[PDB]
Each structure stands twice: as C-alpha cells, then as structure tokens.
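J.: One structure, pasted below without further comment.
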Amino acid sequence: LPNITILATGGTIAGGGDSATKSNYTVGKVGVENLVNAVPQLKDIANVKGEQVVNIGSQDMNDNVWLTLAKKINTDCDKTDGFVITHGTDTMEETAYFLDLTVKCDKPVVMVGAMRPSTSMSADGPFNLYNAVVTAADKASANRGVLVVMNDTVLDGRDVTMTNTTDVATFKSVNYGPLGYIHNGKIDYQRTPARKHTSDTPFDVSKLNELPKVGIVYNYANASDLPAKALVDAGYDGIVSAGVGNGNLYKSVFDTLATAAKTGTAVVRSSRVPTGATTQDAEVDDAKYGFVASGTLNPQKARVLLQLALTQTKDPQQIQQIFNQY
Amino acid sequence: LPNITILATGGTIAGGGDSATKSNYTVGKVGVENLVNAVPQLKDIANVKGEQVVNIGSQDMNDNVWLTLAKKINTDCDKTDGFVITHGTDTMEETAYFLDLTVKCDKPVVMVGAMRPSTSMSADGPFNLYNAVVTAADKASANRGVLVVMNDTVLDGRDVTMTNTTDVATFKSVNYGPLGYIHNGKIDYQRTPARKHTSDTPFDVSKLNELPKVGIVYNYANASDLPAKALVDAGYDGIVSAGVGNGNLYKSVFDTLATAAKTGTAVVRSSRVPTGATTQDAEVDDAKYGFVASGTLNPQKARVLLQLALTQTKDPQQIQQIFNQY
Amino acid sequence: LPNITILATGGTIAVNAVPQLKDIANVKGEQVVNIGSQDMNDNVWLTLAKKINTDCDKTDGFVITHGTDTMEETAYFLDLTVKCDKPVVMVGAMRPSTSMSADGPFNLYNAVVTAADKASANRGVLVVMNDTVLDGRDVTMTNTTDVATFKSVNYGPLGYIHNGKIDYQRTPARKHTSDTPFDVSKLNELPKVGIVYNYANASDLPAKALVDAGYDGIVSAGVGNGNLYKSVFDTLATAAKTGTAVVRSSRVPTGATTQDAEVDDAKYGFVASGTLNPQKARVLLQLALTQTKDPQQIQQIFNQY
Amino acid sequence: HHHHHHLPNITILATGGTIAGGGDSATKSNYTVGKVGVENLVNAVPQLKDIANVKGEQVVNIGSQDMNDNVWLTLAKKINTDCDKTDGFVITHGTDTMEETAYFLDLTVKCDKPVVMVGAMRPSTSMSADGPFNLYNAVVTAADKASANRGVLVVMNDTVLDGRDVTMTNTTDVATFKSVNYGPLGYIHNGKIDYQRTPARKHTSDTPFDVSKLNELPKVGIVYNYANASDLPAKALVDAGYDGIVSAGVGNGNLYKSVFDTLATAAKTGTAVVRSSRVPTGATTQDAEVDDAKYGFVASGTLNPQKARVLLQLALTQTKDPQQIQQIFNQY
Ligand SMILES: N[C@@H](CC(=O)O)C(=O)O
Ligand SMILES: N[C@@H](CC(=O)O)C(=O)O
C-alpha cells in the first residue's frame, strides 16, 4: 500500500449544516483526522496521513496559502508516494493551476472537494476522497501534472473549471476533456496535458513570500473604466481582462488598459465566455498595445500564469511566449 | 407576407476582413441596406424595411443605444408585424434581456448576429439573418418575449448566453434550453419562458434618458477590493458580484459590498460559473447583509435586471421579489 | 402534508433509508414488480398505467422507483397513457444503495419533494434525478455511469431543486396524460415494434426477421438525420408498402430526424420521429398502432405527442 | 541565401457525402448526394492554392449512409500504397458514418503522414454552406507537420478530433462532431492549430491489423436493446453465421433477458459478442452487472456500438478468443 499524504485546507468537504435536507452550511467544521476516519475504506488502498494546513472556505483562498502548499509539497515530496489536497470547490480550479506550475514533485498531486457538505443526504465528499486517494496511489498518475478528481473523473489542473453552481458533476475540462475515468478503483488514462507543468516550468516559489499583484476586471455593456484605473493607480503588476466574446474590451476599458500596457502594467486579454481561446489576430492588435492573449486560460487561470510570469519577466513578448507554453 | 422591420446596430454580421481566409476583421462598417440586399431570399418570406440605429461593435454597446432601441421598437410596434435586430455577438445576450424587459409590443422581436465576418469562407451571417426573419414572421413567435436566433435555434432572451469565444454554435440557453429548432423555414416550438417578459413587466423606459449605474466586480483567489471601492466612490446605484461557486465573495470584496449595502447601494450576488442559480440558503445570509441573490441570471444579465429594478425601488426586499419574477 | 404513494419496480435504487421523508409527505409503498429495468417490458407498463389511473383518487401524488437503464422509456409510456393529472415522478439511482456516496437516498427525497409540489401537477410524467426535474418525453441518459446522466437533451429541464423547493421555468408543449387518446385501460398486450440499427455495411437480416415475424412496426436507428443503409432502406420500403408502420429515428443522441432532407417520406410511406430517439419512438409507435395503421395519421401523431 | 516557403502536396480522396451534395434551393433543406465531382469541390475553394498543392482523386461518390467494407478496404490500401507520393491526405466523406470510416482508417493506415477526414452538415447549395471552410481547415490540418503521429483525424467546425473518440452529437448541427469522452486534440484559428492532446490508444503503424491482402472483413452486426426487445435481430445474425455481434446495451451495456440468452448461446458456438451501450458517452465497463468472463463476452469500453463493430471486425482477422479480443479492446 502506498503512503499518501492528505493536506487539508478546509472547504465544503470539511463543512457542515444543522440538517441533512436543508442547503445551509459553513466550511471548516470537520478536521482532517475525522475526514479520513469517516472513510475507513481508505485503509484498503493506502497508508494515509493527514495534515491540516489551513481551514478556510476556498472563496477566501489567497497567495499565502498557495505559497505554503507549493513549499510543503516540494519539501515533503521525498517523504511520501503521493499527495491529496482537500479544498473548497469555489477556487479549486485556481489552486490546481498554481500548483500545476509550481510543484516540482512529479509524484501524483490530486486535489479534491465536495459540492455537498459532509452532513447532507448523499454527500459526495466520501466517495470523492476515496477516488482522489485511488488516483494519487496509481503509478500511472505521475508525470501528468497536478490533478483534480471529482465525480469519478481525473481532470488536469490547467483545463479543469466549474460548469455549474451546485451540480456534483460541475468540474469539467471544458476545452480539451478529462484525462481518465475511474471505475471500480481503476483508471483508464487516455490523455495527458501537452502544456508544460511541474518540474518543466521555470517558476520556483521556494524563497518567495509574496506574489506579483494581478487583478481581474469584467467587461459588459456600458462598463466603467474605474476598476481598471484603480488597479493601475495602486501600482498592480498586471491586469487580466474578462473580455466579451473573443477577449474584447469595452471602449473605455480598452483606452485605460492600452495606456497601462504602454506604461509598463502587464495586460492579459481573457474572456468571460466559459470555453474557447482568447485568440491573437482578431479585432485587437495585441503587438501594437503590448497586450497578451490568454488562449484557453479563463480570467482566473490567466491571473495565475500572469502572476508567475511576472516573477520571471515584465516583457510583453516574453509573457506571450509563457502563455503559449504553460 | 408579413411586414418585417430590421433595426441594425452593427456587429460582425455587418463587418469585414481584407481576406475570406484570415481571421482579422473590423465591425459595424456595412449599412443595413447593403446587408439586406446581400440576402435577396428575405423577399420570399417577408416585406423587409431596414433602419440604421447605430453601427458599432457590440463590445461598445451602452445604455444610450439600449434606450434608443427600446423607445423605437415601442413607438413603431403598431406599424410593423415584427422586428429583427442585427447586432454584435459579444453583448447580444445583454441587449436581448434588456429588450425582453422593456419592449411593451407582444409582436416578435428577434436578435441576430454572426460569429464569422461577412467576407469569410462559410460566413454564417446570411443564413442566420434568413432564419431570424423566418422566426420574426412566424405567428407562433409572438408572446414568447425577445428572442435570439442563431445556428438554426430559437433562444429566449433571458437564458441565452455565449458558451464559446468563436464557435458559430456558441449561443445556448444553458439552464433551460432552447424554445424551438428551425428546419426548412419552419419552427417546432416546444417551450416558452415562464419568467414574465415584455408587456407583463412593470419596466417602462419611454421617458428615461439614463439608467441607474450598475457595475460588475469579479471574484477570484486573493481578489482586490479596489474595483468594488471604485464603483462605490463613483456613487454607483448597484453592484453585481460575479461570485465564485454559488455566488460567494472573496473576504475583501464581501467587506466592501457589505459596507456599500449599509449605505443603500443595491448588491446582487451572481456567479462567474456559467450555469446554475446563485441561490439563497447556502453560505451567505442575504437578509443579514441586504443582498439579493441573482438566481440563474449571470453577472451581465443580473446587471440588466438590477438597473431596471432600481427604476422602480431601492429596497433590497423588493429587488429580491423582482429577481424572483423576471 | 400530502399523501404520496411509492410504486416500486426494482432497479439499483433498491423508505427507512430516508426517514426525512416524513417531514414532507405521508408516504406509503406498494411493490408492483421487482426487476432490473434492462428487463422492463410491455406487461409492466400496462400494470403501472392501469394502477396509476385506478388509484389516482386514493392519493395526492405518485413516485415510481425504477431501474435507470430504461427509465426514459417507461416515463414516456406513462407520459402518454396516465390520465391522473396529479404529480407522477419516476426516480432511480446510478450507484448501489450500499456504495459510498450512494445517490438513491437524496434522489428519493427530491422525487417526493417534486411529487408533493402543487406546481408539478399538469406537467406530464416527470423524472427527477440529480436535483433536476425532467419531462418524460425529452429525458434520456447521456452517460453510462455518471450520477448526472439524465438530461432533457433537446429542450432542457423544467426546473431545478434547491433546499427542497423548485423554480419551474418550463413545461412541455407536446400533448400528454389526459390530452392524448391513448387508453390502455382494457389492453393486455401492445402492438409489436422492434428497433433496427444502421451503420456501415448494415445487415438487412434484423429488419427481415421483424418483417417475417409480422411485427406491426419497425423503428430505424438511422445514421445522421435518420438515414438508412441501402439493404435496410429496401427491406423497410418493401415492408412499408405491405402494411408495416416504419419510423425513421436516429442513433445520434440529440436533434430531430426531419422530413425534407434526403428521404422522401411521403413517397415511401415512412414517418419521421422528430426529436424522439429510437426507444422513445418505439413507445409512441406502439401506442399510435392502437389507434391507426395509416402512415399519414401516424406522422400526425408524431407531430402532436 | 534566404529560405523559400514551399507548400506541401495534399491528396484529396473524395468518397461523396453532403459536402458534394446539392438541392433545388439555398433556403430549402432537401438535397441528394453523389452530384458533385472532386474537380468541382477543389474549383469551389480556390484558397486551397494558398496553403497546399492539391490533387483530387474520386474513389467513390456515395452518401455515407451506404458506406461499406469494400470502400474501407479501397481507402486503406490506397493510402498505404500512395503514402510516398504525397505529403498528406484529406478524405471528403459523408457525415453519417464518418466516425466509423475514421476509426477503421485509424487502425489500418500504416502511412504516418497526416490523414484528415472532412464533411459538411449543409449541402454545397445551402446558404452559409459549411463545406468550403471545413475543406480549407482539413487541408490546413493535413499540411501541419504537428498533425503527424496523432492517428487519423476528423476536422469539422474549426476543431481537430481523433478518429477513435470522434462521434456525431446532433442530427443537423454544423457543430455535431465532438470527441465526447476525451475531448478534441486542437482548435484551428487563422489557419493555425494549438494541439494540446494526442490519443494514448495505439493506432496506425502501432497496430497489428493489416488489410493489404484482404478483400472482405469478418461479418459483424449490431443489435439494439430497449424494453420488451425482440431476440429476432440477434437470432438472425447467429443463423447467418456472423463472426461477431455488437450489442447496443441499455445503461452500462446491459441486455434485455431474451437478447442475453441468445448472445450467451452465440458466444458458446463461436460468435464473438461485444457489449457496447446505446448511451452516447461513457464506458461499457467490466465488473458491473454482466460477468463477461463467465459468458465469454467482451466489454467495449468507451467505443460506441458502430465503433466497437470496427475493432471487433479487425480483432476477428487475428483471433476468435474472447480473452484476446478483450485485450484488443483495452489497447486500441
Ligand atoms: N466584436 C464583434 C463580434 C461579432 O459580432 O462576431 C461584436 O460583438 O460586434
Ligand atoms: N440495471 C439497473 C441499473 C441501475 O438502476 O443503476 C436497472 O436499470 O435496473
């Protein structure tokens, strides 16, 4: 049986409400010991040890927790055969991509959450955690980058995102599909992510205590330029635009971000639309303004890569190449 | 043959590249007259008249164009048998919901656009425009609210949204499904929206020359409170949160919007997750904070409703009742 | 609280596992049959429809517990043959009752929520799975194992369930329950209707075997927009002229099998299934055959139900 | 010295389909296939000249509803024989069975240059016909050096799909073709492809299937499952001495009792039996309700019934042993 370390961070998986049949709940009621102990079948497949790293709702996820988790996994890689990280669902897709770029352990790292609190009827958390440990225990999971395991599916940390606010089946890799499906404790992998991850990235957060400041602005009809200007005035290192359609900008947001890019703020165009690439060579001349096109990276993912790009470089053409490789 | 009026606003359906073969283009350059004359088969199904309202990329759509359009459709309704509005795709979902709430005609109002430029190989605009007029001509289209017609499908203006940055099939009613499919110039309607629309709403912009100011703030890990503070400093009437998961807020954002709501700014919780309701009774006590839950309205749709709610009331309890009925 | 009758038929979903049912309904159970729904059959459909029609005034609503594999066929059969306009809700489970995170308990709870909701009446027979209220006509499986398999893949769900409340935003336009002429009250068998599959180099032997057995109707699981392999097309075109009702459906999981594409249905005496997939199209063709053998009237039935 | 951009030679092997189909009117749905020759298809897309030196060869001119084993063998042999004459292949084909041809060629093509299938969901006569840009993007894909070593492809609606997972999702949508279980390989924008995936299952020159000397294939039929299902389709194929039968099962590949009984007999008297699913996505698994090993059945995995037929036919050119056929279903 492999040794598997559970790093716990809180979330609805550890969360609880006063009723099995009412939606109300709060995160962080159940600690890692009782989480693990609630799935005695874990003992059939692995030697499991739990550590509680933080205890937050993933809506409060932040750069300090990201830095703690990357350093812990990198430090502890040699002590275990694989990692499972229990986490809220809300920003699991962000943390998974951060780890995918910063973890230097090529052993399996698997994230897992729950869409129903531990107290609800038909709670999804137990079986999700079981299948997370199945995945982290599988030799075939190594070298695929950081994974999310939800609803019997293995998803790569770059493409994985939420599709639905409440559905237990919400996590999908919406552009390039899942890597494998889990049936009776076994995985048929048919895919692996081409984009560089983990030990083939240059990103090394081992000595960083803070990350570059990157904010996200939304585009819509009659959008205000005032949020964009407030990030510029606060000296943010970068701004990601959640653009309309193929990464387009309301005219005043365009005007503000064009000036910011010219005066040294890194600007990435992404899209509020949930699938497909924000492309070069459409309506916006990125080369002219020094903007970066996000590709399939959604605004929150693009933020992750932009912050790490900014630990390497501030040059727009070098950031674009990062966006083409990771 | 019915009398159908085409009100043009711009978009890629009216926009051009120097090559069939390359993705690059500019929008809103061709007039309604060149657009209609490019599709002579319209004459087989309707007596078409065309009027230019504006000629813009919908990434630049604004409240002034919305008011113009609503007032014109309302004034001209009695003298035509239905309307088609040619529009950019990027914000077509926002304008459709705006007209869905403010058009007092029960006659068909159909929006249409194109995902490919008019000069590209396999341009989608012609057949989209053809099918828009078929829909606007069908007696069964009346009393269904404002419609979008794209990719042989009839979509209700409330639920319609983009799923993909570039796919010709991007427009979907992602929560409740389409109303009908178009085949051979005929529609088989099997659905109608239950939410109150058009003549059944209290919203009347006939005498309004401005709308209440509503902005949208994104949530993500480590979110800045500066966008939210910039809207409050500008005296915004309302703020829509694009929450994580089921409408949840990063702690800093939550603090700022909780503040704003105490001074009487309306705060609507929506979600960046592209399907599913932002619900009551989850992790946020909306009653305590004076917040409204958006239900299945995404952030840009929720802005439309909130702006119009704020013409009627500033009371969050009445705003929540509006978000339950429309 | 309303009185809710659970009619059990078997399935992986196989009260006390869900004590919280008593908070929302006065629940009573009856075993009708006890079978995997892979073995579901016309005898069970007739028992269920009669039982619901007979017992309608004894209860405030019905939940049918059923295997997932053919729940979509039983839901449509009942959608066209029950005359009780109280809520009728089918439910199943994609995971064993004994498994980790078994879905059957909350699926049953949410089915009883739906059958207890006054707003569920007059919507036709429903399937409730994965917090979603789906109409019996368009509901189908999308995935072989996913708890979220059931979707109304062409026209979408009627409403979503949150915290034991439903916000209905849709209702099926096609005629159902008391607005159909299908009456099975006196029938003890249904017209014989088989399905044949089309693929590259498809055999005509299946189609010829249903024809030799004197089947009343044949549904074709066509390729693309209801097309037929030449061997199959010739056997069915011969059958259609000689009395056999023939419906063109599609093996493609979403979209209508249309008129006015490649196949002149009028000339051949064929019926186009619309959005009805092969197994759904079998349900409507059996029931159509209880009323008529005329292909034009069958086509009109396929336009209205 | 400076380099020149030299364009590749691309062969279009035309088989017919809606891409070469036509009706009376741009705004009526009615159409017939078999009208347009490949010469007229290439004349209709002069922009191909910008990206390849194209040659067109007509192999057959049929609707793909009438695709058959003879045409599959013609295509695999033609590609394998002509591999050294060109830099890549595009095959124009009907949509209705494209997913079957693509998977047959995915297992039988030994040429490791790109092989790209394409069709259209609207006839060439429709307003906003999809065929011209689809063909253009198919030749982009066939010309891209990165397309090699990814197996046989299907290019539709700006997407590059693997021939194993690609299937139709909708009867009429121009967007119908999706790799429903494992996703596409790449998207095409402005004539460039960003590939982020490649199929893990063995294909092309990594398979042992070799059709070079074959003039027919093992006979494999498909029976559907549903409530009250007749055993007569299954009995008819056993009685004709079929090599194999694919079941389109309900749910996770389950069998109506009468079909189960016939297939259990067939498997015992030298008919191969593969359990597939009429459900459009997900595996037909081992270890669920059917004891395959007990009955000598094979589980199809994510292969739908028509795709399962293609591999079972090829499997039967090698072995009749259900355990060896199960290994083939686990590796290709
Ligand atoms: N930016 C354009 C895109 C198009 O219409 O396809 C618009 O929204 O006007
Ligand atoms: N074979 C079972 C499958 C299940 O119910 O999950 C049935 O349909 O009865």
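Numbering, chain B: per Swiss-Prot, residues 23-348 in sequence.
Looks like X-ray crystallography, 1.8 Å, at least that's what the header says.
From the backbone N, Cα and C atoms, a Cβ is placed for every residue, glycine too.
Pasting the relevant annotations from Swiss-Prot:
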- B:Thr34: active site, O-isoaspartyl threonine intermediate (ACT_SITE)
- B:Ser80, B:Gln81, B:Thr111, B:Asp112: substrate binding site (BINDING)
- B:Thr34 to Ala: Loss of enzyme activity (MUTAGEN)
- B:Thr111 to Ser: Reduced enzyme activity (MUTAGEN)
- B:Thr111 to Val: Loss of enzyme activity (MUTAGEN)
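Please go over these features one by one and say how buried each is and what sits next to it.
T.: In the three-state DSSP reading, B:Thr34 (mutagenesis position) counts as helix. When other Cβ atoms within 10 Å of the Cβ of B:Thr34 (mutagenesis position) are tallied across all protein chains shown, the result is 31.
Its Cβ placed at the centre, B:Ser80 (substrate binding site) has 26 other Cβ atoms within 10 Å.
Taking the Cβ of B:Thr111 (mutagenesis position) as centre and 10 Å as the limit, one finds 32 other Cβ atoms among all the protein chains shown.
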J.: Cα-Cα, whole number of Å: B:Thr111 (mutagenesis position) versus B:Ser80 (substrate binding site)?
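T.: That separation, Cα to Cα, works out to 7 Å.
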J.: Calculate the distance in Å between the alpha carbons (Cα) of B:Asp112 (substrate binding site) and B:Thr34 (mutagenesis position), and round it to a whole number.
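T.: Cα-Cα distance, B:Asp112 (substrate binding site) to B:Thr34 (mutagenesis position): 10 Å.
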J.: Quick one: what's DSSP say for B:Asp112 (substrate binding site), helix, strand or coil?
T.: coil
J.: In whole Å, note down how far the CA of B:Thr34 (mutagenesis position) lies from the CA of B:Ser80 (substrate binding site).
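T.: B:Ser80 (substrate binding site) and B:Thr34 (mutagenesis position) have their Cα atoms 9 Å apart.
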J.: If you skip the near sequence neighbours and keep only those at least six away, which residues in the chain come within under 8 angstroms of B:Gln81 (substrate binding site), Cβ to Cβ?
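T.: Long-range Cβ contacts: B:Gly110, B:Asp112, B:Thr113.
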J.: Taking each of B:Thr34, B:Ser80, B:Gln81, B:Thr111, B:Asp112 in turn, which of these recorded positions have a Cβ less than 8 Å away from a Cβ in chain D?
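T.: Out of B:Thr34, B:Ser80, B:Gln81, B:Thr111, B:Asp112, none lie under 8 Å of chain D.
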J.: Per DSSP, to which secondary structure element type does B:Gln81 (substrate binding site) belong, with helix, strand and coil as the options?
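T.: In three-state terms, B:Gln81 (substrate binding site) counts as helix.
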J.: Looking only at B:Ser80, B:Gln81, B:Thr111, B:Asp112, which the record lists for substrate, tell me the maximum pairwise CA distance in angstrom.
T.: 9
